[PDB]
Amino acid sequence: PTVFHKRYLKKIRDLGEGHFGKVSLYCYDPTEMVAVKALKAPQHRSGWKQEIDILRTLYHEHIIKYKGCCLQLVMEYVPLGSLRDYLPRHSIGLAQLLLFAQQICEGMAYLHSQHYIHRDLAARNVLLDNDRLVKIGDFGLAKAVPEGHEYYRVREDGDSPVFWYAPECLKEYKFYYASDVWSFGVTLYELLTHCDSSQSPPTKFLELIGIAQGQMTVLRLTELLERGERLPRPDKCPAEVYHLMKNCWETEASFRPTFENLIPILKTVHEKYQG
Ligand SMILES: N#C[C@H]1C[C@@H]1C(=O)N[C@@]12C[C@@H]1CN(c1nc(Nc3cnn(CCO)c3)ncc1F)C2
């Protein structure tokens, strides 16, 4: 739609980076603040084409706004950044954390109804607009679920967010809509630990696995997940919220709530704490 011209984009700062992509804050000055995502200098390029196409077709209050092209991806600038960056610095209350959790489920329910799985649902991908507004802000691993199949066939990459993954992704390389609920449960844990690094999923799971394990991190991970071991209950996380988390972490994908199931549950649980 909108065609931003590169010569008018004024770099302000970096907002994020991955092994294949970078997001920068720009000032579009043809005489507005934009987040522009660029792929680094064919498989990652084809995946990049699908990424832009995926966000082009998404419109939801809890999904970062697609703003047009420049290929570079121009998106709205979400002012307070990732909850991963925000949370260790702002002691947000339980009620607001649960509102964020609900807002994530809404955007996820919407994403899922569009037949897309996210595959990278983490606090680093949840952007804070204001103290009462959150948006899923990155779709780098988002894929369409093929029409005659209930999941997408992943394939291992060294950069897979394995500490946010259900055993089916790690073992069978099958990503279901239910696999994003697992990730959501991990994002909910992150939010309740205030994104504290010493409490993070890679820190906590590597403490459980150990680091002398050769090529066997994923395998030791899958087997502890299969033994029913899980991330611990965050300090000051209510018993009920912890049980909802564990329910998101059922080993059986079908036993997990869907995002639709989570919306009324979170709505009720937020209303309770907001009082
Ligand atoms: N892998 C990989 C890496 C490259 C992919 C990446 O950076 N994706 C993103 C989720 C990050 C941030 N981001 C965006 N961030 C913002 N706002 C904003 C304000 N402060 N900050 C920094 C404190 O977090 C960010 N508005 C739009 C965005 F799009 C998009």
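Residues 889-919, 925-934, 938-966, 974-1178, in that order, are what chain A shows, numbered as in Swiss-Prot.
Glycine is treated like the rest: Cβ placed from N, Cα and C.
Quick look at what Swiss-Prot annotates:
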- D1023: active site, proton acceptor (ACT_SITE)
- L903, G904, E905, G906, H907, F908, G909, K910, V911, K930: ATP binding site (BINDING)
- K930 to R: Complete loss of catalytic activity (MUTAGEN)
- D1023 to N: Complete loss of catalytic activity (MUTAGEN)
- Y1054 to F: Reduces basal catalytic activity and abolishes IFN-dependent activation (MUTAGEN)
- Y1055 to F: Reduces basal catalytic activity and abolishes IFN-dependent activation (MUTAGEN)
- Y1145 to F: Does not affect phosphorylation state and enzymatic activity (MUTAGEN)
- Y1176 to F: Does not affect phosphorylation state and enzymatic activity (MUTAGEN)
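Across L903, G904, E905, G906, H907, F908, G909, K910, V911, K930, which the record gives as binding ATP, the greatest C-alpha separation is 14 Å. According to DSSP, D1023 (mutagenesis position) is assigned to coil rather than to any helix or strand. Distance (Cα-Cα) between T919 and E925, which enclose 5 unmodelled residues in the deposited structure, is 11 Å. Most buried of the recorded positions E905, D1023, judged by other Cβ atoms within 10 Å, is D1023. The mutagenesis positions shown are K930, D1023, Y1176; of these, the one with its CA atom nearest the CA of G909 (ATP binding site) is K930. Taking Cβ-Cβ distances under 8 Å and a sequence gap of 6 or more within the same chain, the neighbours of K930 (mutagenesis position) are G909, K910, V911, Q975, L976, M978.
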